[PDB]
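**Student:** After the structure tokens below, expect a handful of questions from me.
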Amino acid sequence: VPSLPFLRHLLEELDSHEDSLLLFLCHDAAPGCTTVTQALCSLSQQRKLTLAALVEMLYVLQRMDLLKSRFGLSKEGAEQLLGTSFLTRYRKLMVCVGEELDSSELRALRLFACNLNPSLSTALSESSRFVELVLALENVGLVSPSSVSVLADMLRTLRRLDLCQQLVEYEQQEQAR
């Protein structure tokens, strides 16, 4: 619904970390994209870039300033649109969990992944974000939208039982659906 020029101008407001989170959220629906511009272009082509999808993206990114200025929506107004677009519970959860981790925790998790599978060393680095670790694990088949127990196990080893529980709960919910 919203025009591409409008959406793009909106993008200039995101920093590099937010761009990476958005590209991760668009990983299934905009295959092969390396820039947010490309991903939005792709969603436009598919009629997937709706008001609801944009609001959900901004909500997940905690950009309540942009929800107000571009859509006239408070946090609660935005919560009324969640779950009504192509965005999935799996990818939104991964972004949210990643924002609950500090740099030391992220380093530990990357080490756990490489100890579990040494081949991941070439896909990760000291600068890899949580969503990049998630994709690295997905790419070798260790996690997927239906199975996140390997990551829950890593969070449990980290002693972040709160984050582990979010992933165990998600997997149980997804399986029952």
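We number chain A the way Swiss-Prot does; in order, the residues shown are 7-183.
This deposition comes from X-ray crystallography, 1.4 Å.
The backbone N, Cα and C atoms fix where each Cβ goes, and this holds for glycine too.
The following feature annotations were taken from Swiss-Prot:
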| type | residues | note |
| --- | --- | --- |
| DOMAIN | 8-78 | domain 'DED 1' |
| DOMAIN | 95-175 | domain 'DED 2' |
| MUTAGEN | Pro8 to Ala | Complete loss of autophagy inhibition; in association with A-11 |
| MUTAGEN | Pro11 to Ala | Complete loss of autophagy inhibition; in association with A-8 |
**Student:** Starting from the Cβ of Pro11 (mutagenesis position), draw a 10 Å sphere and report how many other Cβ atoms land inside it.
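**Tutor:** Around the Cβ of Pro11 (mutagenesis position), 8 other Cβ atoms lie within 10 Å.
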**Student:** Have a look around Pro8 (mutagenesis position) and count the other CB atoms within 10 A of its CB, chains all included.
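**Tutor:** Result for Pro8 (mutagenesis position): 15 neighbouring Cβ atoms inside 10 Å.
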**Student:** Could you tell me how many residues in the domain 'DED 2' (95-175) are helical, how many are strand and how many are coil under DSSP?
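**Tutor:** Grouping H, G, I as helix and E, B as strand yields 57 helix, 2 strand, 22 coil.
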